[PDB]
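Quick notes on the structure that follows.
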Amino acid sequence: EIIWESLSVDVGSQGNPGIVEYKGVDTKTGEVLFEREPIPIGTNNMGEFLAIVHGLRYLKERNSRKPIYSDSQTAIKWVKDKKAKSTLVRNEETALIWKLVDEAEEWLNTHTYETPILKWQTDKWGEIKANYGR
RNA sequence: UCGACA
DNA sequence: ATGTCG
Ligand SMILES: [Cl-]
Ligand SMILES: [Mn+2]
Ligand SMILES: [Mn+2]
Ligand SMILES: [Mn+2]
Ligand SMILES: [Mn+2]
């Protein structure tokens, strides 16, 4: 029941909190459609969140109605709520990740989209195509 | 007390 | 090990 005609996104990190990045790939081919420059400090969930929002913006800009796959239950909820409930401390070092997160929320609250955000069923389909981790 | 998704 | 939700 995999919808191959879709966009798959996923976070990648070195430590958690740690260096965070993310990418979006064509679920069907695996071709990398976009990738975020590594952010010094952030959490896994913030990254998973930014990945979905970037995916929403990527698809809207190209007038695509394809759904987005994410393996993050947390990020999917945050996007649904248009509010990332991260409890990562807000300080000088986490300023960048928080700026991106707040700006992502800002975009969600000022734009519209019908993009279905679907849960990638890892336990049945294996690793999401945009995966970085082992 | 966990269970789940990362 | 941590980040989060049910
Ligand atoms: Cl971003
Ligand atoms: Mn993931
Ligand atoms: Mn990268
Ligand atoms: Mn905010
Ligand atoms: Mn992954």
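Following Swiss-Prot, chain A residues are numbered 62-195, in order.
Going by what the header records, the deposited coordinates were determined by X-ray crystallography, 1.6 Å.
Note that Cβ sites are derived from N, Cα and C of the backbone, with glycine treated the same way.
The annotation Mg(2+) 2 binding site is assigned in Swiss-Prot to A:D71, A:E109, A:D132. Recorded in Swiss-Prot as a mutagenesis result, A:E109 to Q carries the remark: Loss of activity. Quoted from Swiss-Prot, the note attached to the mutagenesis of A:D132 to N states: Loss of activity. While the structure shown retains the original residue, Swiss-Prot records the mutagenesis experiment A:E188 to A with this note: Strongly reduces activity. According to Swiss-Prot, the mutagenesis experiment A:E188 to Q carries this note: No effect.
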Inter-residue C-alpha distance, A:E188 (mutagenesis position) and A:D132 (mutagenesis position) (nearest angstrom): 9
Cβ neighbours within the same chain of A:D132 (mutagenesis position) - under 8 Å, at least six residues apart: A:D71, A:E109, A:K180, A:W181, A:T183, A:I189
Number of other Cβ atoms within 10 Å of the Cβ of A:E188 (mutagenesis position) across all protein chains: 13
Number of other Cβ atoms within 10 Å of the Cβ of A:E109 (mutagenesis position) across all protein chains: 25
